[PDB]
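Input: a single structure, listed below in structure tokens.
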Amino acid sequence: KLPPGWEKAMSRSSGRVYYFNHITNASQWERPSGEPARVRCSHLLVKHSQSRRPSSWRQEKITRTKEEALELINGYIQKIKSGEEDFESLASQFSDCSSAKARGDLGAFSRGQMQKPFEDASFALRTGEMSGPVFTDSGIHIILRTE
Ligand SMILES: CC(=O)c1cc[nH]n1
């Protein structure tokens, strides 16, 4: 019926159907459009206290909670989706990953290289598409597939 990971859902606040992807955590009102050996993605990472390494170039000791990190991710998504900000601008300013310095770009990668929730989300994204919050042992990610 729908592209990999995508399902129909029901809006509580509007009663209108929407689309949810249980691999990427994306959600949108519009029906999704229409697998490669490699994808290329950028990401914005927000780390927290349970991160595999609770440290980043932004913060020597990262002390926020999983919940606080998810709310930040939720605010970044709202700003990207509203057009108030662009993904790679926010990655450069606020990503807790060292790829912040390359506007969140991680380069191309195959299956078997990244942490799997990330790998799965990345490969279920089409070029140009963004994920919702993706949880890994590094923290919470927003993922943009670029190639
Ligand atoms: C802001 C940006 O480049 C984006 C986010 C989803 N797709 N493109």
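Quick note: numbers on chain A are straight from Swiss-Prot, i.e. 6-39, 51-163, in order.
Cβ atoms here come from the backbone N, Cα and C positions, even for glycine.
Among the features that Swiss-Prot reports, domain 'PpiC' is placed at 52-163. Mapped onto DSSP helix, strand and coil, the domain 'PpiC' (52-163) counts 39 helix, 22 strand, 51 coil.
In Swiss-Prot, a mutagenesis experiment is listed as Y23 to A, annotated with the note Reduced affinity for KIF20B. A 10 Å cutoff on Cβ-Cβ distances gives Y23 (mutagenesis position) a total of 15 other Cβ atoms nearby, all chains included.
If you draw a 10 Å sphere around the CB of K63 (mutagenesis position), it holds 23 other CB atoms from the protein chains shown. Among the mutagenesis results in Swiss-Prot, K63 to A has the note: Loss of peptidyl-prolyl cis/trans isomerase activity. No effect on the interaction with IRAK3/IRAK-M. Abolishes IL33-mediated increase of IRAK3/IRAK-M protein levels. The residue drawn here is the original one.
Here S71 (mutagenesis position) comes close to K63, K77, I78: these same-chain residues lie at least six apart in sequence, with C-beta atoms under 8 angstroms from its C-beta. Record note (Swiss-Prot) on the mutagenesis of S71 to D or E: Loss of peptidyl-prolyl cis/trans isomerase activity, nuclear localization and cellular function.
Taking all protein chains in view, 21 other C-beta atoms sit within 10 angstroms of the C-beta of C113 (mutagenesis position). Under the heading of mutagenesis, Swiss-Prot lists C113 to A and annotates it as follows: Loss of peptidyl-prolyl cis/trans isomerase activity; decrease in DNA repair of double-strand breaks by homologous recombination slightly less efficient than that observed with wild-type protein. No effect on RBBP8/CtIP.
For the pair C113 (mutagenesis position) and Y23 (mutagenesis position), the C-alpha distance works out to 32 angstrom.
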